[PDB]
Amino acid sequence: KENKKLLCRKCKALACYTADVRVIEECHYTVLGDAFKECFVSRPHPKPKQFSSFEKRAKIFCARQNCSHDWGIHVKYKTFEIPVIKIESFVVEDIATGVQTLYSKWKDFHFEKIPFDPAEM
DNA sequence: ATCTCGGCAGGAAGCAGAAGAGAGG
Ligand SMILES: [Zn+2]
């Protein structure tokens, strides 16, 4: 498998696998499934606002109370409410070796980037 | 008709550079 783990960059908690990640409109990344909702907590967005196809409701954070690292935002997209994750918020871990890589640009991070399909909901 | 602008710093996004829709500062 080319499947990789994303860990919290601050505490190294498991956030999700690249197999769960989907791309919206070429440059915003979300995570599928109910597992990911156990990994983050929301706070209301201090400056909630529309941009492009998104209405920002919340910021999301590592669910660990001693960590609380910023992970991205929670948005309304179409009829859905979805997380949008920052690449800077995570380290990418090779599952076989446990070696960790830091990215600040999604374009530097080479993995199978599957477009978001509403039918997967 | 270009070029310009060090770890947070003029009104999408980490050694040299996406979103109320550039100006000579
Ligand atoms: Zn964390």
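We're sticking with Swiss-Prot numbering for chain A, so the shown stretch reads 803-923, in order.
Method reported for this entry: X-ray crystallography, 1.9 Å.
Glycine is treated like the rest: Cβ placed from N, Cα and C.
As annotated by Swiss-Prot, Zn(2+) binding site applies to A:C810, A:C813, A:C864, A:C869. In three-state terms derived from DSSP, A:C810 (Zn(2+) binding site) belongs to an extended strand segment.
Among the sequence features in Swiss-Prot, the mutagenesis site A:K849 to R is noted as follows: Decreased ubiquitination and function in RIG-I signaling pathway without effect on RNA-binding; when associated with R-788, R-851, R-888, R-907 and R-909. Within the same chain, residues at least 6 positions away in sequence whose Cβ sits under 8 Å from that of A:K849 (mutagenesis position) are A:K858. Following the DSSP three-state reduction, the secondary structure of A:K849 (mutagenesis position) is coil.
Note: A:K851 (mutagenesis position) has non-local neighbours A:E857, A:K858, i.e. same-chain residues 6+ apart with C-beta under 8 A of its own C-beta. Listed in Swiss-Prot is the mutagenesis experiment A:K851 to R, annotated as follows: Decreased ubiquitination and function in RIG-I signaling pathway without effect on RNA-binding; when associated with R-788, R-849, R-888, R-907 and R-909.
Among the mutagenesis experiments that Swiss-Prot reports, A:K888 to R is described with the note: Decreased ubiquitination and function in RIG-I signaling pathway without effect on RNA-binding; when associated with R-788, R-849, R-851, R-907 and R-909. Taking the Cβ of A:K888 (mutagenesis position) as reference, residues of its chain lying under 8 Å away and at least six apart in sequence are, in sequence order, A:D872, A:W873, A:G874.
Taking the Cβ of A:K907 (mutagenesis position) as centre and 10 Å as the limit, one finds 8 other Cβ atoms among all the protein chains shown. According to Swiss-Prot, the experimentally introduced change A:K907 to R is described as follows: Decreased ubiquitination and function in RIG-I signaling pathway without effect on RNA-binding; when associated with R-788, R-849, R-851, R-888 and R-909.
Residues near A:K909 (mutagenesis position) in space but far in sequence (CB under 8 A, at least 6 apart, same chain): none are found. Under its mutagenesis annotations, Swiss-Prot gives A:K909 to Q the following note: Acetylation-mimic mutant which abolishes the ability to inhibit viral replication.
Mapped onto three states, the DSSP output places A:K909 (mutagenesis position) in helix. What Swiss-Prot says about the mutagenesis result for A:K909 to R is this: Acetylation-resistant mutant which inhibits viral replication similar to the wild-type. Decreased ubiquitination and function in RIG-I signaling pathway without effect on RNA-binding; when associated with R-788, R-849, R-851, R-888 and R-907.
The Cβ neighbour count for A:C813 (Zn(2+) binding site), using a 10 Å radius and every protein chain shown, is 12. Among the mutagenesis positions A:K851, A:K888, A:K907, A:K909, no residue has its Cβ under 6 Å from any atom of ligand 1. Ranked by how many other Cβ atoms sit within 10 Å of their Cβ, the binding-site residues A:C810, A:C864, A:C869 place A:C869 at the bottom.
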